[PDB]
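*Asks:* Structure incoming, see below.
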Amino acid sequence: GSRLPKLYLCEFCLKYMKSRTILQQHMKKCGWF
Ligand SMILES: [Zn+2]
């Protein structure tokens with residue numbers, strides 16, 4: 001295929017996080033609204 005690894009995309013600013021745990025932490029930062 002394209003050999004593109006699907007990472008953990010943020011749904012607020014749309015960035016690819018490496019870990020789900022880190023994404024959860026990020027979701028707090030991006031959820032400060
Ligand atoms: Zn974000």
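Counting starts with 1 at the first residue shown.
So how was this one determined? The header says solution NMR.
Just so you know, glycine gets a Cβ as well, placed from its N, Cα and C.
Pasting the feature list from Swiss-Prot:
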{"type": "MUTAGEN", "residues": "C13 to G (Swiss-Prot position 543)", "note": "Abrogates HAT activity"}
{"type": "MUTAGEN", "residues": "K15 to A (Swiss-Prot position 545)", "note": "Reduced affinity for DNA"}
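Tell me what's around each of these sites.
*Replies:* In sequence order, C30 are the residues near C13 (mutagenesis position), counting only same-chain partners six or more apart with C-beta under 8 A. When secondary structure is read from DSSP and collapsed to three states, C13 (mutagenesis position) falls in the coil class.
Its own atom aside, the Cβ of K15 (mutagenesis position) has 12 Cβ atoms within 10 angstroms in the protein chains shown.
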